[PDB]
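Peer 1: My questions will all concern the structure given below.
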There are 2 protein chains.
Amino acid sequence: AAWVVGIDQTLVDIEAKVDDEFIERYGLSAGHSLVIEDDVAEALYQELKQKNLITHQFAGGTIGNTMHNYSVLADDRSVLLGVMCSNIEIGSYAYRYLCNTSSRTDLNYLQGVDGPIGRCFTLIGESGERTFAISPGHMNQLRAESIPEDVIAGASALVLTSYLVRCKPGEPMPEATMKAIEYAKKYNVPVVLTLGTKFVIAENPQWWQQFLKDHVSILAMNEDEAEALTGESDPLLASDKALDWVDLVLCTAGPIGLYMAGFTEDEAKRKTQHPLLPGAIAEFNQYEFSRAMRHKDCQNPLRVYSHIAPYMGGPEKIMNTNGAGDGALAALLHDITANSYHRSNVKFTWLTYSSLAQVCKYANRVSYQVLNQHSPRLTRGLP
Amino acid sequence: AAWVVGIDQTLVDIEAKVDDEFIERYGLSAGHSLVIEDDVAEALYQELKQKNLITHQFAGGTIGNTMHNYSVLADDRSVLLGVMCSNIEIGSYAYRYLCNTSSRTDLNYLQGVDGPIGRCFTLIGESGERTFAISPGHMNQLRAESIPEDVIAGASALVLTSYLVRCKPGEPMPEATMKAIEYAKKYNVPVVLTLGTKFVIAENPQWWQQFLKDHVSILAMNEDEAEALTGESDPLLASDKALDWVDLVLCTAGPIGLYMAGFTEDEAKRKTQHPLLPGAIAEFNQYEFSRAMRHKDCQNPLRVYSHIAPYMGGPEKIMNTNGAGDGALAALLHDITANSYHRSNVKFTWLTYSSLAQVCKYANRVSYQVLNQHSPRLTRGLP
Ligand SMILES: Nc1ncnc2c1ncn2[C@@H]1O[C@H](COP(=O)(O)OP(=O)(O)O)[C@@H](O)[C@H]1O
Ligand SMILES: Nc1ncnc2c1ncn2[C@@H]1O[C@H](COP(=O)(O)OP(=O)(O)O)[C@@H](O)[C@H]1O
Ligand SMILES: Nc1nc2c(ncn2[C@@H]2O[C@H](CO)[C@@H](O)[C@H]2O)c(=O)[nH]1
Ligand SMILES: Nc1nc2c(ncn2[C@@H]2O[C@H](CO)[C@@H](O)[C@H]2O)c(=O)[nH]1
Ligand SMILES: Nc1nc2c(ncn2[C@@H]2O[C@H](CO)[C@@H](O)[C@H]2O)c(=O)[nH]1
Ligand SMILES: Nc1nc2c(ncn2[C@@H]2O[C@H](CO)[C@@H](O)[C@H]2O)c(=O)[nH]1
Ligand SMILES: [K+]
Ligand SMILES: [K+]
Ligand SMILES: [K+]
Ligand SMILES: [K+]
Ligand SMILES: [K+]
Ligand SMILES: [Mg+2]
Ligand SMILES: [Mg+2]
């Protein structure tokens, strides 16, 4: 009855640990996600195989990962829009993508293409920095016609990544994304945007601010992406600034924990039972126990905030940080879809089922689980 | 480092509720698994579509289900041997099979075939009886050459179903199964056999007894399959009889619960702390807290037994019984693979990591989880 829908560039992650000389030889920069040309991708790939450097291969992609993790956490249906090879051979990257993907992530609406899916070479340097080298293939060949209106109509949210606007001139993926947003507005489905790297956002932060104003209900980002978007180095102030443009903000801050900022109907606010925290906004967590509402659904919207430290107190061992923030987003999507199911099975129009503080606690536990494994994709739910 | 391997006939389950007149019109008998001819399968299928009777479609197959459930429970690798369409189109049954299958069930060793995978029409009658109509396609075209010796060599168990010997004359699947058993014996890998329906076993129980003697370490069955195999209507006596032929028996008994029978080194026996149960074997659970050992690894083998009632006391609602016993088997496979990992990461050579009583408790919880959903395949682990 309730489900979430996402658009991704269909990607398999190919992971390898490499030298600093490896990153330079293929024109990459540490900590970036960069699209590379086909001839560079082949030389890079051939060298990884030649030197037996590939450590893992698995379905990837920001939104693929997030829909996968949602369905693992909720054991409920998500729908992934994107491309898939029209003829899949055994053992191919497309074959692996299907096998790797969560059983409850519906892949029946992927659009056939006459070329390969994307490859993300996830390169870990000696210093521990992570770099993504993207060989797109046909991953940006999703057409607007292939966007099922009915799937978006019944969805609790439409989930997007900023990477979807990055493509070669004339490819249809940006147009397909805007068609899905059109449908979301038609059916009052909240649009979720997660940001992809500070460097990309920094290319044109003002364009992204206007995009958020125009189309986005829920924003997810880490503190560096937030600084690139808003100019605020303080995650709390960056989140508050972004509330000028969206309804609800998830801003993760690594070892500091994570922040949520949103709106609630002033009449319905709920004060916290935790000590009031100091910050750039004094006592910002005063109404942490409130549930989130879209701004338009409030007569007297009150801004509310929450912060929660990592599930992991102290410097407990991190196996691999890749994907931790997107895991926090998957927890939020679970709470939002739970609210949709509880509404159909029936006052104030809520956005989340739980309070900001409760959603933050859940997101923190999910992030921890992702930190304790190599993949950005969970394959079992929380204990 | 540790994994389990299974051989299945690659099958998608197509489920429908139908009338008693439907079962007769296609030559079926309630409660059976029957192979049907291609022209009958097409008429049966066309009628299910015409009358919009299909309620669910999902990857099926006894061993596919069990490898899937193992990997969901353990969040560890299983390997599935079998066939797969060589060219997979989007939306096809082969495409669905790959998407449905657990992320940690390795499907990279499936053998290409130039025809369709199997279809199991799972038909639920008005009276609640379940019938399986099998359209094999190329599911029995697995060749012995396609059995990876290295995969079996490092496995904690080779898992088979009695259905693997059912095929058309001249098809290679029986020979491929015997090749895998050959490798299992070569590397001292225990062979697991689960029985598929009382009616099939009853066709030649003595052949199955000799097969078990010759090749099988671990036997899994329900009480009706056990009666067909052994002639014993009492599940405890049927399990004890089967210990004449195998090392360890899992005999499930529906609302009565389930039984385990095995061997332990007499010196290493552990007495229970539960009240001694009456039965056809007096105080049969006296050494319930012992771990299981293969008979050949005992100098003084002692027969040990355990019984555990259902996790569900009382007549609590059952959503769908399909697959509950095979879920219990997946729990046992988890405990056996855990023992293999704990051995490599290091006395008596054990078969299970836990006692019979503990394995029975775990198997009962898994069965309950399968009873509380429609599919025989779990998509999330235990809480
Ligand atoms: N170094 C760390 N120590 C403890 N917790 C961490 C650490 N890095 C990430 N986390 C947890 O994972 C969450 C998301 O991490 P973050 O690095 O902010 O996201 P991203 O994956 O987007 O870079 C954090 O809110 C925190 O709970
Ligand atoms: N009617 C029932 N009531 C309670 N528990 C059940 C029932 N049917 C099955 N179970 C549970 O599921 C387990 C396996 O069920 P069973 O019907 O024996 O296996 P199969 O699926 O092979 O027919 C049982 O041991 C029991 O724990
Ligand atoms: N959609 C998409 N995901 C990306 C891109 N670059 C990196 N990622 C993914 O980001 C994930 C880590 O957060 C990896 O699984 C990558 O596949 C990109 O250009 N597009
Ligand atoms: N997200 C958000 N929307 C606002 C805010 N103030 C006004 N709006 C809405 O944004 C539009 C600009 O007037 C109108 O639809 C307003 O209702 C704000 O602080 N945050
Ligand atoms: N391998 C195999 N599984 C079967 C057969 N008949 C029924 N099943 C499966 O048994 C399961 C229920 O226990 C279903 O998922 C069916 O697909 C058969 O002939 N072969
Ligand atoms: N499973 C099992 N094997 C046995 C039993 N008794 C003897 N064997 C073995 O079966 C073979 C027949 O002698 C030999 O390998 C014996 O060690 C028994 O009760 N159960
Ligand atoms: K991000
Ligand atoms: K990770
Ligand atoms: K899958
Ligand atoms: K059975
Ligand atoms: K079931
Ligand atoms: Mg990080
Ligand atoms: Mg049953």
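To match Swiss-Prot, the residue numbers of chain A are left as they are there, and the shown ones run 33-378, 385-421.
Looking at the header, which is where the method is noted, we find X-ray crystallography, 1.8 Å.
Cβ coordinates come from backbone N, Cα and C, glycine included.
When I checked Swiss-Prot for this same protein, it listed these features:
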- A:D40, A:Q41, A:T42, A:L43, A:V44, A:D45, A:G93, A:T94, A:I95, A:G96, A:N97, A:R198: GMP binding site (BINDING)
- A:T284, A:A285, A:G286, A:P287, A:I288, A:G289, A:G357, A:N402: ATP binding site (BINDING)
- A:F321 to A: Mutant is less sensitive to ppGpp inhibition (MUTAGEN)
- A:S393 to A: Mutant is less sensitive to ppGpp inhibition (MUTAGEN)
- A:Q396 to A: Mutant is less sensitive to ppGpp inhibition (MUTAGEN)
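Map the listed features onto the structure and describe their local environment.
Peer 2: Secondary structure at A:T42 (GMP binding site), as computed by DSSP, is coil.
Listed in sequence order, the residues of the same chain lying 6 or more apart from A:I288 (ATP binding site) and placing their CB within less than 8 Å of its CB are A:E255, A:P267, A:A341, A:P342.
According to its DSSP assignment, A:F321 (mutagenesis position) is coil. Cβ neighbour count for A:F321 (mutagenesis position) (all protein chains, 10 Å cutoff from its Cβ): 20.
On its own chain, A:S393 (mutagenesis position) has A:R302, A:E320, A:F321, A:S322, A:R323, A:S338 as residues at least 6 apart in sequence with a Cβ closer than 8 Å to its own Cβ. Taken residue by residue with DSSP, A:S393 (mutagenesis position) is part of a strand.
Summarising the environment of A:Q396 (mutagenesis position), the number of other Cβ atoms within 10 Å of its Cβ, over all protein chains shown, is 17.
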Peer 1: Could you tell me the whole-number distance in Å between the Cα atoms of A:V378 and A:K385, where 6 residues in between were not modelled?
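Peer 2: Taking the Cα of each end residue, the distance is 11 Å.
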Peer 1: Under DSSP, is A:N402 (ATP binding site) part of a helix or a strand, or is it coil?
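Peer 2: The residue in question, A:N402 (ATP binding site), is helix (DSSP, three-state).
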Peer 1: Could you measure between A:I95 (GMP binding site) and A:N402 (ATP binding site) for me? Cα positions, answer in whole angstrom.
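Peer 2: Pair distance, Cα basis, whole Å: 19 Å.
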Peer 1: Report the largest Cα to Cα distance, in Å and rounded to a whole number, among the residues A:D40, A:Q41, A:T42, A:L43, A:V44, A:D45, A:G93, A:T94, A:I95, A:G96, A:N97, A:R198 that the record lists as binding GMP.
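Peer 2: Per the listed residues, the maximum Cα distance equals 18 Å.
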Peer 1: Given the binding-site residues A:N97, A:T284, A:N402, and counting only Cβ atoms in the protein chains shown, which has the most within 10 Å of its Cβ?
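Peer 2: Counting every other Cβ within 10 Å of each candidate, the maximum falls on A:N97.
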Peer 1: At a 10 A cut-off on CB-CB distances, which of the binding-site residues A:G286, A:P287, A:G357 has the highest count?
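Peer 2: Going through A:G286, A:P287, A:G357 one by one, the largest Cβ count within 10 Å is at A:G357.
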Peer 1: At 10 angstroms around each C-beta, which of the binding-site residues A:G93, A:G289 has the fewest other C-beta atoms nearby?
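Peer 2: Sparsest of the binding-site residues A:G93, A:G289 by Cβ contacts within 10 Å: A:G289.
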Peer 1: Rank aside, I only need the closest one: which of the binding-site residues A:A285, A:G289, A:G357, A:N402 has its C-alpha nearest to that of A:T42 (GMP binding site)?
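Peer 2: Comparing Cα positions, the candidate nearest A:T42 (GMP binding site) turns out to be A:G357.
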Peer 1: What kind of secondary structure is A:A285 (ATP binding site) part of, going by DSSP in three states?
Peer 2: coil
Peer 1: Cα of A:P287 (ATP binding site) to Cα of A:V44 (GMP binding site): how many Å, rounded?
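Peer 2: Cα to Cα, A:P287 (ATP binding site) and A:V44 (GMP binding site) are separated by 28 Å.
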